[PDB]
Amino acid sequence: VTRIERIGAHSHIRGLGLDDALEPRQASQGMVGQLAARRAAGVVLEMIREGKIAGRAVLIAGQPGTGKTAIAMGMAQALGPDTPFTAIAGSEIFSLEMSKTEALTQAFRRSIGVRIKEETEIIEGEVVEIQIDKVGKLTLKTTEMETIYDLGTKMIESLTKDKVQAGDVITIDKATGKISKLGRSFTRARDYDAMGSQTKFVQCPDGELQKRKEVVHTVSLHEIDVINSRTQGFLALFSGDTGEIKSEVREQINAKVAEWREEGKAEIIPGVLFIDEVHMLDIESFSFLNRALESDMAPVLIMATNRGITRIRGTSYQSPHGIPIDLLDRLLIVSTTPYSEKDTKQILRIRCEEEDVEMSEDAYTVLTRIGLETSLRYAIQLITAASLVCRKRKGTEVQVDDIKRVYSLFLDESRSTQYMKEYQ
Amino acid sequence: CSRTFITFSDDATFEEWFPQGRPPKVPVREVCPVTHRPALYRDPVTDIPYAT
Ligand SMILES: Nc1ncnc2c1ncn2[C@@H]1O[C@H](COP(=O)(O)OP(=O)(O)O)[C@@H](O)[C@H]1O
């Protein structure tokens, strides 16, 4: 059976391969080599799990194919679903309905988790009879007890607007919303022809009628969208408002979350914001981050740029990493070193093990020698390519000849630029 | 000075409003003969105010 998330580029990264003392192992769970960069990743991951401070930023820099996104995915996988890890690209902010600043604001607020716990007394039971004359009575039922309730004006109005019939397992809370939870217990045989799209006959509840329902759910600090309109939950599934007013975003929601945390009804859990390829950001977003990192409850940023001394978009000034120095000053730069003949073959072997490709030692050697001359991801793709070419060859073990067949079939950037002599 | 002298005294329907209810509270703890606890609901089949 095939799942939605089959093996991809970084599927082999099943967490960050460190020790109890953050010491990087040579061969570990997915990650390989890059000892210093991986130890720095573990340090920032511990700083994350701590969450005592805000406004931290680490920038992983290195040549393309050194494992920046690999370390990012390792940190993401090591940071369980408990805390949010919002991984956005460097171009997911250039929106048409949102400005280049509200996008970063929403991304920040999305990386701050909040575990809400709610308690409520609930009445649940099968409705036996509803008499009405206005005032009336209601006979709820459960295998443990059967009761009587006198209904008031609002109760009767809600009951009539919900059209609850006999046998329906009604559910009533204080400050009655009157959730018609389940369908009918009895009065079956409607399946003879049809059932309502909302009918879920499942049997009548057991146990006591009244109960205390404690419900815990993890939301994000972006819940301002859940207030920014009349029907708010709807705007949470699509683009939504162009931008929620600051006069509410930055004061009202924050104060209410503080009150919740003081009363003990909720608790904030900061997360991580991984902005990949941040070199595309304009100087405006960088000047915004300059102050955003100064705020009180900002998440920790993880940037991954592969550009050296290059021009900053929107301007003509060259700078390291292609971003402003006033922003680089507030970061913490880690460096990833290029892989060697020893590490390239190791990660290639791990990638072969991923899809369970049995490769010979000569094939491993030749593929490593190829990838050390052209590119790493090129040799990674050659793994699956040769695997398929040999599976069609009625083979079981990929060999040097099948690897060279693919090497000749599929070109790389270098050989393609070389063969581009015709100039159409 | 400025005063108000609303009048409806030509009929008794007005004069009947003030003494409308003037009734006190007489829902009391409906102790049940099972546990002697804050009785919760009257059983529609036994008409007894049971708690547990
Ligand atoms: N240290 C490592 N451990 C495991 N796999 C690695 C490692 N370094 C590179 N790889 C493999 O090489 C591939 C390319 O690395 P990638 O993360 O794309 O580099 P970059 O981060 O520079 O874009 C990844 O998909 C990964 O599977």
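Here chain A follows Swiss-Prot for its numbers: 16-148, 157-447, in order, are the residues you see.
Backbone N, Cα and C define each Cβ position, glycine as well.
Sequence annotations record features per position, and here Swiss-Prot assigns ATP binding site to A:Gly77, A:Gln78, A:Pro79, A:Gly80, A:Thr81, A:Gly82, A:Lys83, A:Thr84. Recorded in Swiss-Prot as a mutagenesis result, A:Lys83 to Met carries the remark: No effect on interaction with NOPCHAP1. Quoted from Swiss-Prot for the published mutagenesis A:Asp299 to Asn: Abolishes ATPase activity. The note that Swiss-Prot attaches to the published mutagenesis A:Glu300 to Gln is: Reduces ATPase activity. Decreases interaction with NOPCHAP1. No effect on formation of RUVBL1-RUVBL2 heteromeric complex.
Note: the ATP site is recorded as A:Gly77, A:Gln78, A:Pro79, A:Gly80, A:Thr81, A:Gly82, A:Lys83, A:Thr84; in the same chain, A:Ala85, A:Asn329, A:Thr359 also have Cβ atoms within 8 Å of that site's Cβ centroid. Put simply, A:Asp299 (mutagenesis position) is 12 Å from A:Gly82 (ATP binding site) when counted between their Cα atoms.
A:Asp299 (mutagenesis position) is 14 Å away from A:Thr81 (ATP binding site) when you measure Cα to Cα. Minimal Cβ crowding within 10 Å, among the binding-site residues A:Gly77, A:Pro79, A:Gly80, A:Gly82, is found at A:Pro79. Here the binding-site residues are A:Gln78, A:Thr81, A:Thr84, and the one whose Cβ sees the fewest other Cβ atoms within 10 Å is A:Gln78. With a cut-off of 6 Å between Cβ and the nearest atom of ligand 1, the recorded positions A:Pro79, A:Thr81, A:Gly82, A:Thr84, A:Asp299, A:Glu300 reduce to A:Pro79, A:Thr81, A:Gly82, A:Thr84. A separation of roughly 7 Å, to the nearest angstrom, links the Cα atoms of A:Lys83 (mutagenesis position) and A:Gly77 (ATP binding site). Look at the Cβ of each of the mutagenesis positions A:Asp299, A:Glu300 and count the other Cβ atoms within 10 Å; the largest number goes with A:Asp299. In this structure the alpha carbons, written CA, of A:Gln78 (ATP binding site) and A:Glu300 (mutagenesis position) are 12 Å apart.
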